[PDB]
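The next block holds one structure in the form of C-alpha coordinates; read it before the comments.
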Amino acid sequence: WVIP
Amino acid sequence: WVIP
Amino acid sequence: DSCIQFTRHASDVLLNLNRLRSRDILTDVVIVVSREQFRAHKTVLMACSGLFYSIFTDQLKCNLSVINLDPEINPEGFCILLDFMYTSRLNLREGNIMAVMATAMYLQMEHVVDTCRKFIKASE
Amino acid sequence: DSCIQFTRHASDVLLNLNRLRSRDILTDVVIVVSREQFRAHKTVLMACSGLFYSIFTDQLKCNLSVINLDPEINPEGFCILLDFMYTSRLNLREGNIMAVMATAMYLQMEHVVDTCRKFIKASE
Ligand SMILES: N#Cc1c(Cl)ncnc1Nc1ccc2c(c1)CC(=O)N2
Ligand SMILES: N#Cc1c(Cl)ncnc1Nc1ccc2c(c1)CC(=O)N2
Ligand SMILES: [Cl-]
Ligand SMILES: [Cl-]
Ligand SMILES: [Cl-]
Ligand SMILES: [Cl-]
(Lines of atoms letter the chains of each structure in order from A and count residues from 1; the text may use other names and numbers.)
(Lines give C-alpha, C1' and ligand atoms only; values in the text may rest on other atoms or scores of the structure.)
(Ligands and ions follow the chains in the order given, each with its own letter.)
Protein backbone atom coordinates (compact mmCIF):
# COMPACT_ATOMS: atom_id res chain seq x y z
CA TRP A 1 0.00 0.00 0.00
CA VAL A 2 1.21 3.52 -0.88
CA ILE A 3 0.13 7.21 -0.80
CA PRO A 4 -0.78 7.70 -4.54
CA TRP B 1 7.52 -0.84 -22.96
CA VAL B 2 10.02 -2.89 -20.92
CA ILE B 3 11.74 -6.33 -20.80
CA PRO B 4 9.64 -8.01 -18.00
CA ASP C 1 9.22 -16.35 -23.40
CA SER C 2 10.80 -13.34 -25.26
CA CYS C 3 7.77 -10.96 -24.71
CA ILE C 4 7.92 -7.16 -24.14
CA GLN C 5 5.52 -5.68 -21.56
CA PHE C 6 3.54 -2.40 -21.50
CA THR C 7 3.92 -1.18 -17.89
CA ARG C 8 0.65 0.91 -17.80
CA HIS C 9 -1.56 -1.71 -19.53
CA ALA C 10 -3.21 -3.23 -16.41
CA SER C 11 -3.90 0.27 -14.94
CA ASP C 12 -5.39 1.48 -18.32
CA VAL C 13 -7.65 -1.64 -18.53
CA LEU C 14 -8.94 -0.99 -14.98
CA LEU C 15 -9.51 2.75 -15.71
CA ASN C 16 -11.63 1.74 -18.74
CA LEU C 17 -13.55 -0.88 -16.73
CA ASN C 18 -14.36 1.87 -14.21
CA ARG C 19 -15.49 4.21 -17.05
CA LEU C 20 -17.80 1.44 -18.35
CA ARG C 21 -19.21 0.96 -14.79
CA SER C 22 -19.83 4.75 -14.42
CA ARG C 23 -21.80 4.75 -17.72
CA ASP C 24 -23.61 1.50 -16.82
CA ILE C 25 -22.14 -0.21 -19.93
CA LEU C 26 -22.39 -4.05 -20.07
CA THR C 27 -22.95 -4.22 -16.27
CA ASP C 28 -24.59 -7.62 -15.66
CA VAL C 29 -25.43 -7.72 -11.94
CA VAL C 30 -26.94 -5.54 -9.22
CA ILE C 31 -25.58 -6.03 -5.66
CA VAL C 32 -28.26 -5.19 -3.11
CA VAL C 33 -26.99 -3.99 0.30
CA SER C 34 -30.10 -3.34 2.41
CA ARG C 35 -31.80 -0.24 0.88
CA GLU C 36 -28.95 0.39 -1.62
CA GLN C 37 -28.21 -1.07 -5.06
CA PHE C 38 -24.87 -1.18 -6.88
CA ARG C 39 -24.47 -2.10 -10.56
CA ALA C 40 -21.26 -3.92 -11.53
CA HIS C 41 -19.51 -6.38 -13.85
CA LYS C 42 -19.50 -10.00 -12.50
CA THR C 43 -15.97 -10.60 -13.85
CA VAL C 44 -14.50 -7.58 -11.96
CA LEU C 45 -16.24 -8.65 -8.71
CA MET C 46 -14.87 -12.24 -9.10
CA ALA C 47 -11.35 -10.92 -9.91
CA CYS C 48 -11.34 -8.86 -6.62
CA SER C 49 -13.34 -10.90 -4.06
CA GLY C 50 -13.17 -14.51 -2.83
CA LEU C 51 -16.89 -14.31 -2.03
CA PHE C 52 -17.93 -13.15 -5.54
CA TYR C 53 -15.49 -15.65 -7.13
CA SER C 54 -17.32 -18.41 -5.19
CA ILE C 55 -20.83 -17.02 -6.06
CA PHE C 56 -20.36 -16.53 -9.81
CA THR C 57 -18.57 -19.91 -10.37
CA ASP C 58 -21.67 -21.62 -8.84
CA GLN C 59 -23.70 -23.34 -11.65
CA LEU C 60 -27.00 -21.68 -10.43
CA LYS C 61 -25.83 -18.33 -8.99
CA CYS C 62 -23.68 -17.50 -12.11
CA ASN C 63 -27.01 -16.76 -13.93
CA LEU C 64 -28.53 -14.42 -11.33
CA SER C 65 -28.86 -10.71 -12.18
CA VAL C 66 -29.46 -9.70 -8.50
CA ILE C 67 -27.32 -10.71 -5.45
CA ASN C 68 -28.51 -9.79 -1.96
CA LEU C 69 -25.77 -9.33 0.63
CA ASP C 70 -26.09 -10.19 4.36
CA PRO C 71 -28.21 -7.49 6.17
CA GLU C 72 -25.28 -6.77 8.56
CA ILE C 73 -23.26 -5.35 5.60
CA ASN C 74 -22.92 -1.57 5.64
CA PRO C 75 -23.75 0.06 2.21
CA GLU C 76 -21.04 2.77 2.61
CA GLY C 77 -18.48 0.04 3.44
CA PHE C 78 -19.58 -1.86 0.33
CA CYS C 79 -19.43 1.34 -1.81
CA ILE C 80 -15.83 2.08 -0.63
CA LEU C 81 -14.78 -1.51 -1.46
CA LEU C 82 -16.56 -1.49 -4.86
CA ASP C 83 -14.66 1.75 -5.71
CA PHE C 84 -11.40 0.07 -4.60
CA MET C 85 -12.10 -2.94 -6.88
CA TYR C 86 -12.42 -0.61 -9.93
CA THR C 87 -9.62 1.85 -9.06
CA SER C 88 -6.99 0.32 -6.64
CA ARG C 89 -7.81 3.32 -4.34
CA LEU C 90 -9.23 2.73 -0.84
CA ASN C 91 -10.95 5.63 0.95
CA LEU C 92 -9.98 4.49 4.46
CA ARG C 93 -10.98 6.89 7.27
CA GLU C 94 -11.32 6.74 11.09
CA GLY C 95 -15.13 7.00 10.65
CA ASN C 96 -15.42 4.10 8.19
CA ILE C 97 -12.50 1.71 9.03
CA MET C 98 -14.55 -0.73 11.18
CA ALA C 99 -17.29 -0.99 8.46
CA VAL C 100 -14.66 -1.33 5.67
CA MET C 101 -12.78 -4.08 7.56
CA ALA C 102 -15.98 -6.04 8.34
CA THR C 103 -17.12 -5.74 4.68
CA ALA C 104 -13.63 -6.80 3.36
CA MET C 105 -13.69 -9.88 5.69
CA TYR C 106 -17.16 -10.83 4.36
CA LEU C 107 -16.12 -10.22 0.71
CA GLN C 108 -12.82 -12.13 1.31
CA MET C 109 -10.49 -9.27 0.19
CA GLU C 110 -7.34 -10.24 2.18
CA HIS C 111 -5.12 -7.24 1.27
CA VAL C 112 -7.83 -4.76 2.42
CA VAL C 113 -8.37 -6.72 5.70
CA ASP C 114 -4.55 -6.57 6.19
CA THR C 115 -4.23 -2.73 5.85
CA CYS C 116 -7.34 -2.22 8.10
CA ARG C 117 -5.80 -4.43 10.84
CA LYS C 118 -2.50 -2.45 10.59
CA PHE C 119 -4.24 0.99 10.69
CA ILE C 120 -6.31 -0.16 13.74
CA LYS C 121 -3.24 -1.55 15.61
CA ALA C 122 -1.42 1.82 15.06
CA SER C 123 -4.33 3.76 16.73
CA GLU C 124 -4.41 1.55 19.90
CA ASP D 1 -8.98 12.63 -1.84
CA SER D 2 -7.08 11.00 1.11
CA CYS D 3 -7.10 7.42 -0.40
CA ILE D 4 -4.33 4.77 -0.05
CA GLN D 5 -3.54 2.65 -3.13
CA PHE D 6 -2.63 -1.04 -3.52
CA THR D 7 0.17 -1.01 -6.14
CA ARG D 8 -0.41 -4.62 -7.44
CA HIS D 9 -4.24 -4.39 -7.60
CA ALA D 10 -4.62 -3.66 -11.36
CA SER D 11 -2.09 -6.45 -12.25
CA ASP D 12 -3.90 -8.95 -9.90
CA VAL D 13 -7.32 -8.07 -11.47
CA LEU D 14 -5.90 -8.68 -14.98
CA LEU D 15 -4.24 -11.99 -13.91
CA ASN D 16 -7.66 -13.17 -12.61
CA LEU D 17 -9.45 -12.01 -15.79
CA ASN D 18 -6.93 -14.09 -17.78
CA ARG D 19 -7.56 -17.13 -15.48
CA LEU D 20 -11.33 -16.75 -16.09
CA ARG D 21 -10.69 -16.58 -19.88
CA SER D 22 -8.48 -19.74 -19.76
CA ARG D 23 -11.30 -21.63 -17.96
CA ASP D 24 -13.98 -20.16 -20.26
CA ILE D 25 -15.73 -18.56 -17.24
CA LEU D 26 -18.37 -15.86 -18.01
CA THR D 27 -16.91 -15.33 -21.53
CA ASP D 28 -19.73 -13.69 -23.53
CA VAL D 29 -18.43 -13.42 -27.10
CA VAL D 30 -16.60 -15.47 -29.72
CA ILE D 31 -14.32 -13.54 -32.14
CA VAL D 32 -14.11 -15.35 -35.48
CA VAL D 33 -10.90 -14.78 -37.48
CA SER D 34 -11.28 -16.81 -40.68
CA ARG D 35 -11.11 -20.52 -39.62
CA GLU D 36 -10.26 -19.69 -35.98
CA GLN D 37 -12.46 -18.80 -32.99
CA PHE D 38 -11.45 -16.98 -29.81
CA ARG D 39 -13.63 -16.76 -26.69
CA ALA D 40 -13.35 -13.56 -24.62
CA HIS D 41 -15.02 -11.07 -22.28
CA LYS D 42 -16.63 -8.07 -24.13
CA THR D 43 -15.57 -5.67 -21.34
CA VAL D 44 -11.85 -6.64 -21.60
CA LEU D 45 -11.94 -6.29 -25.43
CA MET D 46 -13.58 -2.81 -25.12
CA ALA D 47 -11.06 -1.74 -22.42
CA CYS D 48 -8.11 -2.63 -24.79
CA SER D 49 -9.31 -1.85 -28.34
CA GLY D 50 -10.87 1.21 -30.01
CA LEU D 51 -12.55 -1.12 -32.51
CA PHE D 52 -14.20 -3.35 -29.84
CA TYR D 53 -15.12 -0.24 -27.76
CA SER D 54 -16.98 1.06 -30.86
CA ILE D 55 -18.62 -2.37 -31.61
CA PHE D 56 -19.90 -3.18 -28.11
CA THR D 57 -21.25 0.37 -27.41
CA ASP D 58 -23.41 0.01 -30.59
CA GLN D 59 -27.10 -0.53 -29.57
CA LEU D 60 -27.41 -3.62 -31.92
CA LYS D 61 -23.88 -5.11 -31.89
CA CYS D 62 -23.63 -5.00 -28.02
CA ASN D 63 -26.06 -8.01 -28.00
CA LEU D 64 -24.19 -10.21 -30.49
CA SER D 65 -22.47 -13.38 -29.21
CA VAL D 66 -20.35 -13.78 -32.41
CA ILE D 67 -18.20 -11.08 -34.12
CA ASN D 68 -16.59 -11.83 -37.48
CA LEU D 69 -13.37 -9.94 -38.20
CA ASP D 70 -12.24 -8.75 -41.68
CA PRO D 71 -10.90 -11.77 -43.73
CA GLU D 72 -7.51 -9.99 -44.14
CA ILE D 73 -6.88 -10.37 -40.35
CA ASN D 74 -4.29 -12.98 -39.47
CA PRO D 75 -5.46 -15.41 -36.67
CA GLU D 76 -1.94 -15.65 -35.12
CA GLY D 77 -1.73 -11.83 -35.08
CA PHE D 78 -5.13 -11.71 -33.38
CA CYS D 79 -4.10 -14.45 -30.87
CA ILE D 80 -0.90 -12.50 -29.92
CA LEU D 81 -2.95 -9.30 -29.40
CA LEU D 82 -5.70 -11.11 -27.42
CA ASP D 83 -2.95 -12.51 -25.11
CA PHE D 84 -1.51 -8.98 -24.75
CA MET D 85 -4.97 -7.61 -23.78
CA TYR D 86 -5.21 -10.16 -20.91
CA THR D 87 -1.56 -10.08 -19.75
CA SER D 88 0.25 -6.79 -20.79
CA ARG D 89 2.80 -9.11 -22.54
CA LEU D 90 3.33 -8.87 -26.32
CA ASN D 91 5.03 -11.78 -28.12
CA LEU D 92 6.64 -9.61 -30.82
CA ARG D 93 8.96 -11.49 -33.22
CA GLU D 94 10.57 -10.84 -36.64
CA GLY D 95 8.25 -13.52 -38.12
CA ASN D 96 5.02 -12.01 -36.76
CA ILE D 97 5.67 -8.22 -36.48
CA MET D 98 3.99 -7.25 -39.80
CA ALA D 99 0.84 -9.32 -38.92
CA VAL D 100 0.79 -7.96 -35.32
CA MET D 101 1.13 -4.33 -36.52
CA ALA D 102 -1.63 -4.72 -39.16
CA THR D 103 -3.94 -6.39 -36.59
CA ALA D 104 -3.20 -3.66 -33.94
CA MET D 105 -4.01 -0.92 -36.54
CA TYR D 106 -7.33 -2.65 -37.35
CA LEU D 107 -8.15 -3.18 -33.63
CA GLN D 108 -7.09 0.46 -32.86
CA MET D 109 -4.47 -0.44 -30.19
CA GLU D 110 -2.21 2.66 -30.49
CA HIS D 111 0.55 1.63 -28.02
CA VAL D 112 1.07 -1.71 -29.85
CA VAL D 113 1.16 0.07 -33.27
CA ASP D 114 3.77 2.45 -31.74
CA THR D 115 6.20 -0.30 -30.54
CA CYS D 116 5.80 -2.19 -33.90
CA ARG D 117 6.69 0.98 -35.87
CA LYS D 118 9.78 1.52 -33.63
CA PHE D 119 10.95 -2.14 -33.90
CA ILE D 120 10.53 -1.98 -37.74
CA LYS D 121 12.41 1.36 -38.05
CA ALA D 122 15.34 -0.13 -36.01
CA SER D 123 15.66 -3.09 -38.49
CA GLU D 124 15.81 -0.85 -41.65
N1 LIG E 1 -11.88 -14.23 -10.78
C2 LIG E 1 -11.14 -14.84 -10.17
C3 LIG E 1 -10.21 -15.67 -9.44
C4 LIG E 1 -9.53 -16.73 -10.03
CL5 LIG E 1 -9.90 -17.16 -11.64
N6 LIG E 1 -8.59 -17.44 -9.44
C7 LIG E 1 -8.31 -17.07 -8.20
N8 LIG E 1 -8.88 -16.09 -7.49
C9 LIG E 1 -9.85 -15.39 -8.11
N10 LIG E 1 -10.41 -14.35 -7.45
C11 LIG E 1 -10.37 -14.17 -6.08
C12 LIG E 1 -10.38 -15.27 -5.21
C13 LIG E 1 -10.02 -15.12 -3.88
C14 LIG E 1 -9.65 -13.86 -3.43
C15 LIG E 1 -9.58 -12.77 -4.29
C16 LIG E 1 -9.92 -12.93 -5.63
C17 LIG E 1 -9.02 -11.61 -3.53
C18 LIG E 1 -8.83 -12.17 -2.14
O19 LIG E 1 -8.41 -11.58 -1.16
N20 LIG E 1 -9.22 -13.47 -2.16
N1 LIG F 1 -13.90 0.24 -22.61
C2 LIG F 1 -13.53 1.29 -22.87
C3 LIG F 1 -13.15 2.64 -23.18
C4 LIG F 1 -13.70 3.75 -22.55
CL5 LIG F 1 -14.99 3.51 -21.47
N6 LIG F 1 -13.29 4.99 -22.72
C7 LIG F 1 -12.27 5.13 -23.56
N8 LIG F 1 -11.64 4.18 -24.25
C9 LIG F 1 -12.08 2.92 -24.07
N10 LIG F 1 -11.43 1.92 -24.70
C11 LIG F 1 -10.61 2.08 -25.80
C12 LIG F 1 -10.87 3.06 -26.76
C13 LIG F 1 -9.91 3.44 -27.68
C14 LIG F 1 -8.66 2.82 -27.62
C15 LIG F 1 -8.37 1.87 -26.64
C16 LIG F 1 -9.34 1.51 -25.72
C17 LIG F 1 -6.93 1.51 -26.78
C18 LIG F 1 -6.47 2.32 -27.97
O19 LIG F 1 -5.36 2.34 -28.46
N20 LIG F 1 -7.53 3.05 -28.40
CL1 LIG G 1 -32.11 -12.81 -10.64
CL1 LIG H 1 -7.87 -7.01 -1.63
CL1 LIG I 1 -24.96 -13.54 -32.55
CL1 LIG J 1 -2.39 -0.85 -26.89
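We number chain C the same way Swiss-Prot does; the residues here are 6-129, in that order.
The deposited model was determined using X-ray crystallography, 1.7 Å.
A Cβ is built for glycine as well, from the same backbone N, Cα and C atoms used for every other residue.
The annotation domain 'BTB' is assigned in Swiss-Prot to C:32-99 on the grounds of sequence analysis.
C:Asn21 to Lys appears in Swiss-Prot as a published mutagenesis result, with the remark: Abolishes interaction with NCOR2 and HDAC2, no effect on interaction with CTBP1 and transcriptional autoinhibition; when associated with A-116 and 376-Q--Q-379. The Cβ of C:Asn21 (mutagenesis position) lies under 8 Å from the Cβ of no residue that is in the same chain and 6 or more residues away along the sequence. Under the DSSP three-state reduction, C:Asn21 (mutagenesis position) is assigned to helix.
For the mutagenesis experiment C:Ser59 to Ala, the note given by Swiss-Prot reads: Abolished ubiquitination by the SCF(FBXL17) complex. Long-range C-beta contacts of C:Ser59 (mutagenesis position), restricted to its own chain and to partners at least six residues apart, with a cutoff below 8 Å, comprise C:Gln113.
According to Swiss-Prot, the experimentally introduced change C:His116 to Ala is described as follows: Abolishes interaction with NCOR2 and HDAC2, no effect on interaction with CTBP1 and transcriptional autoinhibition; when associated with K-21 and 376-Q--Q-379. In the three-state DSSP scheme, C:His116 (mutagenesis position) is classed as helix.
Filtering the mutagenesis positions C:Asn21, C:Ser59, C:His116 for a Cβ under 8 angstroms from any Cβ of chain D leaves C:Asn21, C:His116, in order along the sequence. DSSP assignment over the domain 'BTB' (C:32-99) gives 31 helix, 15 strand, 22 coil.
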